[PDB]
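S.K.: One structure, pasted below without further comment.
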Amino acid sequence: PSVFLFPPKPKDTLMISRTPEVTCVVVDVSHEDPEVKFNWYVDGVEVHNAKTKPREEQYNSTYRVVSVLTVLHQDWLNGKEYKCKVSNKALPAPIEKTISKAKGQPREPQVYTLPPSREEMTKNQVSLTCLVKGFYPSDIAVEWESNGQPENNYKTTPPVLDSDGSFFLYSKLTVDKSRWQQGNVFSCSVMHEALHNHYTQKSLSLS
Amino acid sequence: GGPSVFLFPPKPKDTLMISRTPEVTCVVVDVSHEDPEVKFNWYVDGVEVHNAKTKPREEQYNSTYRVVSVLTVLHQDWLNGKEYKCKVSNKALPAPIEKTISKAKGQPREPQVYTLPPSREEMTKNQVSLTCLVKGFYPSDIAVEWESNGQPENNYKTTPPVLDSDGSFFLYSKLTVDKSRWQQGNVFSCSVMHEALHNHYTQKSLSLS
Ligand SMILES: *[C@@H]1O[C@H](CO[C@@H]2O[C@@H](C)[C@@H](O)[C@@H](O)[C@@H]2O)[C@@H](O[C@@H]2O[C@H](CO)[C@@H](O[C@@H]3O[C@H](CO[C@H]4O[C@H](CO)[C@@H](O)[C@H](O)[C@@H]4O[C@@H]4O[C@H](CO)[C@@H](O[C@@H]5O[C@H](CO[C@]6(C(=O)O)C[C@H](O)[C@@H](NC(C)=O)[C@H]([C@H](O)[C@H](O)CO)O6)[C@H](O)[C@H](O)[C@H]5O)[C@H](O)[C@H]4NC(C)=O)[C@@H](O)[C@H](O[C@H]4O[C@H](CO)[C@@H](O)[C@H](O)[C@@H]4O[C@@H]4O[C@H](CO)[C@@H](O)[C@H](O)[C@H]4NC(C)=O)[C@@H]3O)[C@H](O)[C@H]2NC(C)=O)[C@H](O)[C@H]1NC(C)=O
Ligand SMILES: *[C@@H]1O[C@H](CO[C@@H]2O[C@@H](C)[C@@H](O)[C@@H](O)[C@@H]2O)[C@@H](O[C@@H]2O[C@H](CO)[C@@H](O[C@@H]3O[C@H](CO[C@H]4O[C@H](CO)[C@@H](O)[C@H](O)[C@@H]4O[C@@H]4O[C@H](CO)[C@@H](O[C@@H]5O[C@H](CO)[C@H](O)[C@H](O)[C@H]5O)[C@H](O)[C@H]4NC(C)=O)[C@@H](O)[C@H](O[C@H]4O[C@H](CO)[C@@H](O)[C@H](O)[C@@H]4O[C@@H]4O[C@H](CO)[C@@H](O[C@@H]5O[C@H](CO)[C@H](O)[C@H](O)[C@H]5O)[C@H](O)[C@H]4NC(C)=O)[C@@H]3O)[C@H](O)[C@H]2NC(C)=O)[C@H](O)[C@H]1NC(C)=O
Ligand SMILES: [Cl-]
Ligand SMILES: [Cl-]
């Protein structure tokens, strides 16, 4: 059997009202040795409050069993290490995977808005650009708003590693030219552990 | 419990630069001790070719063999959509396994390239960012660089292609320069190589004011 261990979603870690979870997944579990025992550790100390999910096997030969551990906000953000230890009779010894937040001094993103280029103005639809740079770790969420409303015609690049070891990305919002024209305000919001209140916002409007 | 085959395309830049060597790579994993022998046959639009470079078997740390065969593809053949087939034979298989690969099938689309200058807020910094937006392209194979004067500017990073809502791709490239240099009206240029551009190449420029 094989073990994979997944982190929580960026927003879940940053918002006190949401529930950050770590997920331990076991695949390739045999019918002859189907029994699968999970032990979880938080910086080496065993915890007993994981919620094991029912096994679901479509469609190939084995089965994957997933155990979900809720993590404390402060613990994840302080870099504690979550260990999933999986025991099964088909293994030589128990398998152990360990996950945490990336290690090192957090760095605050700088956020800049850029308007469409002149050449793009000749088009029917235009692109509003949000540059987010200098952040560490790479865990981040970006969204767009207009008129106190979520704008959803955006796509965001994955984080890219910069030369100093920090990260950058860009988010592009697509809007009708005529709408950009007439001076509506559009906003780029960023959630990241190093921002004050884990949140900042920048705005962009026709000049 | 048998061997598995994976077939990889060439790197985007290799397909676009005449001076580089585009290769297709056929990889076989989970080859046992009891049936260690793997045989490769390669086909280019169904016609067998005999000039792949096959490597010796290598024992992996998990106690199976990995065996790889590399076929060089002609630039024009890959770009014209020829289909490369790797057929793998091994005694532990019921029948030979076949994988086929070619360039992506959709309607090609020419990238639109736009340059964007630093934001005002960034101007207060020591170093500023020049941004190149490349969008609307298909397929995703592309290469981007920066120049100032004739010469290659090398303080840039580029995002991978991202899938847009219309099924085409976009990316951004960021060039980092000293504020004082941007100031004084130097020209910087963003160049893009893509199969759908005329001469597979276009260039845009950016300057202060
Ligand atoms: C048998 O079979 C099996 C199964 O299979 C399947 O099926 C089949 C039939 C077919 O189809 C196939 O295809 C499939 O697959 C199999 O299995 C397999 O296995 C394999 C191997 O063996 C593996 O692999 C691995 O993977 C990984 C990844 O993955 C991912 O992704 C994918 C996609 O594709 C998927 O699928 C998966 O699953 C995953 O996913 C994930 O998951 C997770 C967990 O859970 C998560 O997390 C989480 O999340 C959550 C969420 O939540 C929610 C949401 O969403 O929101 C909530 C809510 O409430 C709800 N909603 C509603 C509305 O309701 C939701 C719900 O629930 C639903 O969803 C809806 O529907 O939910 C939360 O948030 C939490 O908190 C968290 O935690 C996530 O999200 C996901 N994602 C996605 C995208 O999806 C990977 O990773 C890997 O890789 C790695 O490793 C490797 C080796 O191993 C290498 O090579 C690579 O490279 C990597 O590495 C790495 O790297 C890194 C860096 O980068 C580092 O760090 C590390 O360390 C490394 N490592 C090492 C070196 O080692 C691989 O690839 C897989 O997975 C599997 N699959 C599955 C599916 O499972 C088997 O195999 C068979 N057998 C045989 C063949 O023999
Ligand atoms: C044992 O071992 C072995 C080995 O391993 C090793 O060692 C060990 C001991 C350890 O240590 C580890 O860690 C190491 O590694 C193993 O093996 C393995 O196996 C596996 C299986 O199981 C596999 O997997 C696969 O993978 C893939 C990917 O791969 C890649 O990546 C990775 C990371 O991620 C890496 O690792 C690898 O290596 C690879 O890489 C690559 O490579 C290549 C070659 O080399 C390259 O290329 C090249 O390059 C050069 C330079 O250098 C030149 O340039 C040339 O030109 C070229 O060619 C590249 O670059 C690289 N990359 C990177 C680095 O990045 C993946 O993909 C896969 O996946 C798939 O499949 C699966 C199944 O199985 C699934 O599940 C998934 O999902 C997928 O699926 C797919 O999907 C897709 C999409 O998404 C699709 O497609 C589609 O289609 C449609 C139609 O239908 C349309 O067309 C569309 O459009 C499209 O898109 C498809 O369909 C699908 N498919 C299928 C389903 O099939 C997989 O995952 C791996 O790979 C391996 N490894 C190796 C190394 O080999 C074994 O396993 C063991 N065993 C035991 C028992 O344990
Ligand atoms: Cl908490
Ligand atoms: Cl050639």
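Heads up, chain B uses Swiss-Prot numbers, so what you see runs 119-327.
According to its header, this structure was worked out by X-ray crystallography, 2.3 Å.
Cβ atoms are placed via backbone N, Cα and C, with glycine included.
The feature domain 'Ig-like 2' is assigned by Swiss-Prot to B:121-220. Experimental mutagenesis is annotated in Swiss-Prot for B:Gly120 to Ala, with the remark: Reduces the affinity for FCGR1A about 40-fold. Abolishes binding to FCGR2A and FCGR3A. Impairs ADCC of virus-infected cells by monocytes. Decreases binding to complement component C1q. Decreases complement-dependent cytotoxicity. Here Swiss-Prot notes a mutagenesis experiment, B:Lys205 to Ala, with the remark: Does not affect binding to FCGR1A. Only slightly affects binding to FCGR2A and FCGR3A. Impairs binding to complement component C1q. Impairs complement-dependent cytotoxicity.
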S.K.: Just to verify a number: CA distance, B:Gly120 (mutagenesis position) to B:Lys205 (mutagenesis position), in angstrom, no decimals.
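M.R.: If we compare the Cα positions of B:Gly120 (mutagenesis position) and B:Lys205 (mutagenesis position), the gap is 15 Å.
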S.K.: With DSSP assignments reduced to helix, strand and coil, which class does B:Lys205 (mutagenesis position) get?
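M.R.: Note: B:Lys205 (mutagenesis position) is in a strand by DSSP.
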S.K.: DSSP on B:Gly120 (mutagenesis position), three-state: which is it?
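M.R.: Looking at the DSSP assignment, B:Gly120 (mutagenesis position) belongs to neither helix nor strand, so coil.
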S.K.: Using all protein chains in view, find how many other C-beta atoms are within 10 Å of the C-beta of B:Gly120 (mutagenesis position).
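M.R.: I get 12 for this one.
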